[PDB]
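Read through the structure below, which is laid out as structure tokens, and then see the notes.
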Amino acid sequence: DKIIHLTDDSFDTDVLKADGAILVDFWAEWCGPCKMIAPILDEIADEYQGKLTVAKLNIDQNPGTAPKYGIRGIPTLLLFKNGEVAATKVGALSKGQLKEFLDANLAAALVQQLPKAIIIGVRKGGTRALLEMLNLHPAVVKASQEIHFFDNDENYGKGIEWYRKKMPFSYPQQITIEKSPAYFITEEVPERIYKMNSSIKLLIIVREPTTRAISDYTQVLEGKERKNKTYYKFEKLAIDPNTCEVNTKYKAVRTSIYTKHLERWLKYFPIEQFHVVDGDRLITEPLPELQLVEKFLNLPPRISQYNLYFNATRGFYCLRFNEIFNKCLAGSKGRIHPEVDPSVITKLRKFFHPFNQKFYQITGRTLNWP
Ligand SMILES: Nc1ncnc2c1ncn2[C@@H]1O[C@H](COP(=O)(O)O)[C@@H](OP(=O)(O)O)[C@H]1O
């Protein structure tokens, strides 16, 4: 239910310490009009998702708050804009009367905003899955395609205004998020993002290093199988034949060394502006990982178990927004990996181990890979 039921205990957290526009309805079971506008409020919460949050406060069970604002009779509607009464309305009113009161008081013009958080990587970590799942939140709009702005000198030269006009439209209250997995490893990107928005928030979703490398390789092989071209076995690319050790020049191994790349980014951004998503837990138990991202982005908790249903035939979780809109990810997500010689997997696990430890230390998240 899109409506938020308040208590006197949780009014500071949910309205005053909150951000965005919130309409609070003060009501009680003995107020006829209050029960006559309850259906209207239900339709408003749905037609104004994005630009307004509708909340109720039952003054019978919560007698503390209403006096603090001069609430004489009920119903009384208080529109808060970022913990500050911006408007009031007293006594019942029609759905069209409420729409006139809101529309003439909400800054709800559709706008193209620069992203306030960027998923900077990693390739095959679950970037698409992370983006689509965060979009489940009513405050988040996703950039549908990968934009590739800071990692492409042709695009970067077109100005930050070009980047902005690539973004989707949104109510100014929402936040926009973009995904471009190449940003993580491209050298010039951290300083360019920093110039744009030195306080931007950066998301990194990682998987088990060896597994991410094989997933990487598998994507390249599909695109080569399709074109009827020859490639090589993962074992031949990942192991140097002269030493039988890990070949550090292989791009898919280089990209799983998450800590060498992160340290380039820490030259410019503090660790407090990063959040690391456990891409493995996103595959098997995603909801807790999404709740951490909600708090990282200073968003209220709106993603629930209802929004994630497991698809047994697919082997992955799928998304459910409302009662009728359902979505699984594209066909290229969830490829079966080739079987890889166990000895090589052991050599890679032993190879990544010290880099994993350094990664846990810097980020403060221990992901329990080998
Ligand atoms: N709900 C989901 N559906 C499909 N793949 C998902 C998923 N949640 C996470 N993933 C993972 O994200 C990978 C794709 O990442 P990206 O979008 O960054 O390329 C998938 O690659 P695999 O084919 O290796 O399983 C899979 O491991």
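All residue numbers here begin at 1 and follow the chain in the order shown.
This entry, so its header tells us, was determined using X-ray crystallography, 2.8 Å.
Backbone N, Cα and C atoms are what each Cβ position is placed from, and that goes for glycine too.
According to Swiss-Prot, the mutagenesis experiment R123 to A (Swiss-Prot position 99) carries the following note: Reduces enzyme activity by over 99%. Under the DSSP three-state reduction, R123 (mutagenesis position) is assigned to coil, being neither helix nor strand.
For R128 (3'-phosphoadenylyl sulfate binding site), the same-chain residues that are 6 or more apart in sequence and have a Cβ closer than 8 Å to its Cβ are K179, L329, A330, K333. Annotation source Swiss-Prot lists 3'-phosphoadenylyl sulfate binding site at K124, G125, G126, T127, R128, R207, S215, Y317, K333, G334, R335, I336, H337, citing similarity to another entry.
The substrate binding site annotation in Swiss-Prot covers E146, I147, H148, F149, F150, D151, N152, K179, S180, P181, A182, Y250, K251. According to DSSP, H148 (substrate binding site) sits in a coil region rather than a helix or strand. In sequence order, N155, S180, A182 constitute the residues six or more apart from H148 (substrate binding site) in its chain with CB-CB distances below 8 Å.
In this structure, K179 (mutagenesis position) is part of a beta strand by DSSP. Here Swiss-Prot describes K179 to A (Swiss-Prot position 155) as a published mutagenesis experiment; the accompanying note says: Reduces enzyme activity by over 99%.
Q219 to A (Swiss-Prot position 195) appears in Swiss-Prot as a mutagenesis experiment; the accompanying note says: Reduces enzyme activity by over 99%. In sequence order, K124, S332, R335 constitute the residues six or more apart from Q219 (mutagenesis position) in its chain with CB-CB distances below 8 Å.
When Cβ atoms from all protein chains are considered, those within 10 Å of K333 (mutagenesis position) total 14, not counting its own. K333 to A (Swiss-Prot position 309) appears in Swiss-Prot as a published mutagenesis result, with the remark: Loss of enzyme activity.
According to DSSP, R335 (mutagenesis position) sits in a coil region rather than a helix or strand. Swiss-Prot lists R335 to A (Swiss-Prot position 311) among its mutagenesis entries, and the accompanying note reads: Reduces enzyme activity by 98%.
Within the set of recorded positions (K179, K251, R335, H337), the lowest number of other Cβ atoms found within 10 Å of a Cβ is recorded at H337. Of the recorded residues, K251 (substrate binding site) and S215 (3'-phosphoadenylyl sulfate binding site) place their C-alpha atoms 13 Å from one another.
The Cα atom of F150 (substrate binding site) lies nearest to that of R123, taking the recorded positions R123, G126, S215, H337 as the candidates.
Non-local contacts of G126 (3'-phosphoadenylyl sulfate binding site) by the CB criterion (under 8 A, 6+ apart in sequence, same chain) comprise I205, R207, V277, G279, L282, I283. Among the residues the record lists as binding substrate, namely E146, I147, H148, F149, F150, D151, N152, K179, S180, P181, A182, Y250, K251, the two farthest apart have Cα atoms separated by 26 Å. The two recorded residues, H337 (3'-phosphoadenylyl sulfate binding site) and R123 (mutagenesis position), show a Cα separation of 16 Å.
Checked against ligand 1, the recorded positions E146, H148, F150, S180, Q219, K251 give no residue with a Cβ under 6 Å from it.
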